[PDB]
Protein chains: 2
Amino acid sequence: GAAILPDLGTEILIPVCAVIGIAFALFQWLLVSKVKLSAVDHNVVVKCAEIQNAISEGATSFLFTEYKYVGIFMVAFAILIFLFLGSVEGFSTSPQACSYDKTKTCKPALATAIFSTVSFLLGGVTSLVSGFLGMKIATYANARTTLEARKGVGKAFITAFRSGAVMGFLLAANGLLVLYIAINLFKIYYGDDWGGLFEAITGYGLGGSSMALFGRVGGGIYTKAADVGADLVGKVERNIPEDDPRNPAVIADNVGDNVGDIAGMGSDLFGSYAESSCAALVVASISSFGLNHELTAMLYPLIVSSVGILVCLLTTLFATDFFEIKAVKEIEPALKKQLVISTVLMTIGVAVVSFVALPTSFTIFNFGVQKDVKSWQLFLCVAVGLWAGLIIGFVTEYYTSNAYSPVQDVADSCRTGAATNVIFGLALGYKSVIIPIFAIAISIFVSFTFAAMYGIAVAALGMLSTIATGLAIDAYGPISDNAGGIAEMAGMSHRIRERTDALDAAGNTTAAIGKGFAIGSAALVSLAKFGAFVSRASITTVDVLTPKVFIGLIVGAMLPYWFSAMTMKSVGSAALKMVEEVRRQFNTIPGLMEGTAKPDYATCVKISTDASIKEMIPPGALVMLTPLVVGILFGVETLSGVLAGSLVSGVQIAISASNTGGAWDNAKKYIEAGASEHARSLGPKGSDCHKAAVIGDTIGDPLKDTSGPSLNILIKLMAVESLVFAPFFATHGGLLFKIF
Amino acid sequence: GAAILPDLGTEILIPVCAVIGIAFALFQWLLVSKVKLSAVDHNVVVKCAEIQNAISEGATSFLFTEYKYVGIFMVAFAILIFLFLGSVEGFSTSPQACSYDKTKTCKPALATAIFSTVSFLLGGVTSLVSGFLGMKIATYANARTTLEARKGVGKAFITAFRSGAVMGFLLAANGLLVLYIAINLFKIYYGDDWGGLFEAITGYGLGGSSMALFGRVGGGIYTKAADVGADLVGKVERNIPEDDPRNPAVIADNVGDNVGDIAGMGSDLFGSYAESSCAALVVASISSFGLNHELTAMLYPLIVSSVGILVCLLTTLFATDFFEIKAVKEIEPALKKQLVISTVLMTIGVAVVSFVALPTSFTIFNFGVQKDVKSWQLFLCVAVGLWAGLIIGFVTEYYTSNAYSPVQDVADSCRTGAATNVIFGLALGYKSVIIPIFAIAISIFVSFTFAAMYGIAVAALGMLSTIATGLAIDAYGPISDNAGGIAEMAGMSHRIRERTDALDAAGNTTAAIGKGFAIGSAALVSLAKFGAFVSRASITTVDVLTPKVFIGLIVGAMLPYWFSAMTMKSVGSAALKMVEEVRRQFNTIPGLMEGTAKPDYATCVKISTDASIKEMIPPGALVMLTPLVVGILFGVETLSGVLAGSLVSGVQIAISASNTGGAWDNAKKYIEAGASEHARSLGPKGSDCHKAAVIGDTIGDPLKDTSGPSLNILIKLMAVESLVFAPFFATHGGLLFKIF
Ligand SMILES: [K+]
Ligand SMILES: [K+]
Ligand SMILES: [Mg+2]
Ligand SMILES: [Mg+2]
Ligand SMILES: [Mg+2]
Ligand SMILES: [Mg+2]
Ligand SMILES: [Mg+2]
Ligand SMILES: [Mg+2]
Ligand SMILES: [Mg+2]
Ligand SMILES: [Mg+2]
Ligand SMILES: [Mg+2]
Ligand SMILES: [Mg+2]
């Protein structure tokens, strides 16, 4: 029945660990505030602050524009949720029997329609705040990482990493806390109807991933229109340094790192956290924990997260205080040791939590039957997910870091042109999918066998128990991107840019690694949500060999490709506008190409703003309308196949897009760095080889930064949407099969 | 119930229609031999036949080397079949209970292990023969297409199309006649055990696709290494023309067209035909047709194929006689009309066949249950697949022909370089999969609903009911591509090359449509085989939400990407060697660029021959070993997942690769033609736009001619293989689930 750790204990521990998380985050922002600068060498400090202000102004300006739209959609959609969910029992206010225990009476479905809408609003608002806070810290840390670079890599590393850790700890504690609050608040109303309490809390992950979808796509098109434009004309055509202040797209480019790579990624990861936690919660609510009203075991996923924070705080110190970087070859293994330490520390942490938060025996809902599960079996569920991440990390690294042969052979293929560079890169990413799929598959088999959907939901959360650390090394990247962006823009020494370029390359690998973690955990959470949807829809069997299910499967597998076609073409078209505008300024503003005259940055901000804001609508629509269109016309059996098909298919293309993109970026950085005979013999910057790498890198730009990373939101989003609307689809769905 | 057509009337009709087709082929070959030439204006006539022979020698050279390896593998594999299938019943020689009716007695399992092996070898040999024959007629008419180009486009077209029709009718009429002989020879032994007759006959399909796998990959690696290397040093670096006899890779390049695009393509479609016929047969054999021993209706697939030949013969006469081409703008429509005509006649053809060769009611095996099916519903099954092919073709043409916006917009994007070209192309291909997947899915729903697995199989055959026309227009492409390369190597007038390039661009679109049909029917056949596998393996339900099935599903979905990574990196590495070699000759043989000295052609053929033969092995291994590894270690449930996932996932990347690839080619052709204001504004040849387009085209080379077209084989092979080994798997597989 009960576990060692009493209910009230859990009620204290959880928000305590959140608060500690926010305290840590603020203490770090404080230490970062020690690096001083203003716009009132002395000049080089002033030039940094004026550039940093351009970016900060530019990124706050876009997010307000984007969130204004997204926020309107969020309201429209909350109405739908209410209407559709309320329409099931014809908006009755009368209680009915608990579908999980006919002897008992539950709160009316109308209530759950209402609280669903509230938890959705919470989830979406929290997702937006995650993006916004992430940008605010990144637009603050960027130039301070520039100034500290004067003292060498190791000092710049610290302000970039301390800052990344600001975002990670803020995001993780805030999401943990909101969920915690929402639960207790709702419980005031639901009392003993824990089934309906947690059914309403599922809106939270729906809100999270909904807003994230637009955040990622909008911020993604914005930033990559800029990037591909600046780089092509600036580097391939006009033969000037990357991020040169003469280049009119340079401000949009660096703003982009903050509205895409940081704000978009911030929200994306919030959704991953929200859904996984919520998937664990719903399965539990109709399992022995929820049925016996055992709060501690019921909140087991929240306790794992609480301990994850503490664990991640301790891990952070190893990079923050117990180790100084002195050479550039030490930067990555620092970042990589962050992963290894937290994984190892969390394993202990999780065994402890498994030991004191669970009863040694209990039951997990398994498609209508209470399965007998043991607490050590549950430990292995979260542990197999946790370690699957680390594996994915190691392998992604091997495939995206220019310290290894795969990428160096990609760089080396530039010797015969761009075409070979592109062929090697594509082949690289395809190859990269293999071990992660295997890690995902193993992870699924173990956790599925032990505790059905709950095991899988808990595996996903295992993969994100170290989410604070994971976020820091991820947010470290774009900060190091801006930092060398400001260095070049402020005409600082070549020795500064050399350091930032080592940081930036390190952030390239961790960018792909975090992408791997998002794909992996999104496959786990999707599979949990899918299987939960099936029960909720009163489906008896998802049988691949029925006509309804199979058409669902093959069409669902096509969706990720449809989505990719849209996002790619969007960037490809906006980048074409950027290139024309950049050329126009170079060819018609006298004095520009010789640094005597100033470029018009605002036009490039205006081109990327107009395209991202407009073009984030159709792919947002495909993802959000699909569950609804399919659920209503074809019904829940066809929807089942669609959920399965987009998972097994989306995952393949997300992984290879992100890795191919990463491999091209770092292949380029390798040539740029000339830190070996081989690398030098490919250089120098401007050579035919370097220009092949730049082409490859720019094709990879929208792959790894718009399509690739958003595809994991597609997969995990369609599953919560389906699970949430399942009562409506079960009852009013499959019209086409009814009219005929 | 029996049909209006008597069994004897069917035993006659089939080989008669075969022989007609074989006659019509022999006729067309002779008519083409009217064009006279030999290696003994007229100065140019002897330079052509000098080149043709260099091509024919080297093509025949490679196929022998390739087939040596393939035949060995074939003999080895035929043993595994005997051994595995033999060990089901412990190698007993006594009869046993029928697998589809315990109340009845069948022929011994060991007898079927033998006939399975005999049919496999039949299929393997008929497959290699299909590739080799196609190579002959191709390497025979290529120079004859060059020479006839001196008298307008419309008269070079004819010899090309006739010669294509030679290969079409030979391959269709022969694969049918070998199957018909095998069925009748086998019937002698099996007597009333029709169930075991057609169970053994399925090895035919396994034979074809097995040997087509290696032909495509090996013949596709060979050809593209050459293609990419030649084009890059030639057109991008040294600014010399495409197919310039100074370029030492032009021979391997033009040999490659016959060795890959012709030989590898003929085996591919044979395997498609064979599997579709067989799948129709194995289901029918345990349905009322085979149970009641009704030979005519039993042989319904072979009857449709027969009428198909006649229809195609009629249809072929339209483009080869009573309709002539004047404008180069008439070529594509002439080919496109071939499809429309044959589809329309064939719809009348199948109506007739359905009317006189079926009973009006019968039963179709439907997972252990005889399902009531009406003749007119079977009519719709083959019809839907027939029309879905036509739909697939038209959509393919829209995204691949430079007569429409998608490809024209892709050419446009060259104005901003190779990077935007590639981004636009990738996005086009992705975009291009939507409608074809909808077509396939609609076929699957309609056919599955009417007649279960039988319908699906009969739909696949419906999509290949006009295989001779389809093969005719498809084989026409590589004949034309060769024809222009001989013109350029003979040094003939540029009046000529603009005619051949018209042919060649038409052939380019055609090749993509061929690719669509192949994938479309592969998807359908794979589903039928998959469904037949499930019954044979005694699986009650393929339930998605079970661990064994899901890991099967996600890992299976990863497979076509693994395969891709191999085939891509292979071409990429061989192309890198090619470029270095061409560079070496140009930089070390004096007078070579000047046209005084002669290049070492034999070295380029040697780089290709080495790469392909060595590198076809692993992708082959992956496809053949997967059913065995999963079937043996994991069991039929998991192998069910792998079959579902690889179909569903593989089809997407198959379609998008072939289309992206075809699009980049035709965009480059658009610019090299200069037949419009827009076109001319991107030229001339040599420009930065033309060069960016060539970058795109050579990246697309391996996507559309190595990976893409082969991926469709991966799907239909793994399915039929699994079906053949089903009894062995069901009995002796699933080991890791038995040890633990
Ligand atoms: K990065
Ligand atoms: K062709
Ligand atoms: Mg860039
Ligand atoms: Mg950037
Ligand atoms: Mg950057
Ligand atoms: Mg970067
Ligand atoms: Mg970039
Ligand atoms: Mg070529
Ligand atoms: Mg060719
Ligand atoms: Mg050619
Ligand atoms: Mg061609
Ligand atoms: Mg080519």
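Throughout, chain A uses Swiss-Prot numbering, with the displayed residues spanning 2-41, 67-766 in order.
The backbone N, Cα and C atoms fix where each Cβ goes, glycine too.
According to Swiss-Prot, the feature substrate binding site maps to A:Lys250, A:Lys730. The Mg(2+) 2 binding site annotation in Swiss-Prot covers A:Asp253, A:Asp727. Residues or ranges marked as Mg(2+) 1 binding site by Swiss-Prot: A:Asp253, A:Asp257. According to Swiss-Prot, the mutagenesis experiment A:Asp294 to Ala, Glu, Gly, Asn or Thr carries this note: Reduces pyrophosphatase activity by over 90%. Abolishes proton transport. Annotation source Swiss-Prot lists Mg(2+) 4 binding site at A:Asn534, A:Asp691. Swiss-Prot gives this note for the published mutagenesis A:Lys742 to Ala, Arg or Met: Reduces pyrophosphatase activity by over 90%. Abolishes proton transport.
Overlay of Swiss-Prot annotations on the structure.
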| residue | record | DSSP (3 states) |
| --- | --- | --- |
| A:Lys250 | substrate binding site | helix |
| A:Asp257 | Mg(2+) 1 binding site | helix |
| A:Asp294 | mutagenesis position | helix |
| A:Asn534 | Mg(2+) 4 binding site | helix |
| A:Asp691 | Mg(2+) 4 binding site | helix |
| A:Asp727 | Mg(2+) 2 binding site | helix |
| A:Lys742 | mutagenesis position | helix |
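For the segment bounded by A:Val41 and A:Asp67, where 25 residues are absent from the model, the Cα separation is 14 Å.
Spatial neighbours are here defined as Cα atoms within 10 angstroms of one another, and by that definition A:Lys250 (substrate binding site) has no neighbours among the recorded positions A:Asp294, A:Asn534, A:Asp691, A:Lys742. Least packed by the Cβ count within 10 Å, out of the recorded positions A:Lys250, A:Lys730, A:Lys742, is A:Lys730. Take the CB of A:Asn534 (Mg(2+) 4 binding site) and look out to 10 A: across all protein chains shown you find 27 other CB atoms.
Screening the recorded positions A:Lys250, A:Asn534, A:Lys742 for a C-beta under 6 A from any atom of ligand 6 leaves A:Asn534. The recorded positions near A:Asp691 (Mg(2+) 4 binding site), taking a 10 angstroms Cα-Cα threshold over the set A:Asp257, A:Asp294, A:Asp727, A:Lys742, are A:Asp727. Recorded residues A:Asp294 (mutagenesis position) and A:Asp257 (Mg(2+) 1 binding site) have their alpha carbons 27 Å apart, per Cα-Cα distance. A:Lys730 (substrate binding site) is 10 Å away from A:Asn534 (Mg(2+) 4 binding site) when you measure Cα to Cα. Checked against A:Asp257 (Mg(2+) 1 binding site) by C-alpha proximity, the recorded positions A:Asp727, A:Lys730, A:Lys742 yield A:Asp727 as the nearest. Proximity of the recorded positions A:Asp294, A:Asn534, A:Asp691, A:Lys730, A:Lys742 to ligand 5, judged by a Cβ distance under 6 angstroms to any of its atoms, singles out none of them. Among the recorded positions A:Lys250, A:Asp257, A:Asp294, A:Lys730, A:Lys742, no residue has its Cβ under 6 Å from any atom of ligand 7. Taking the Cβ of A:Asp253 (Mg(2+) 2 binding site) as reference, residues of its chain lying under 8 Å away and at least six apart in sequence are, in sequence order, A:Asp279, A:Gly282, A:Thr724, A:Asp727, A:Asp731.
Here A:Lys730 (substrate binding site) is positioned 18 angstrom away from A:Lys742 (mutagenesis position), judged by their C-alpha atoms. For ligand 3, the nearby recorded positions are A:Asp253, A:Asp257; that is, of A:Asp253, A:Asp257, A:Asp294, A:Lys730, A:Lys742, these have a C-beta under 6 Å from one of its atoms.
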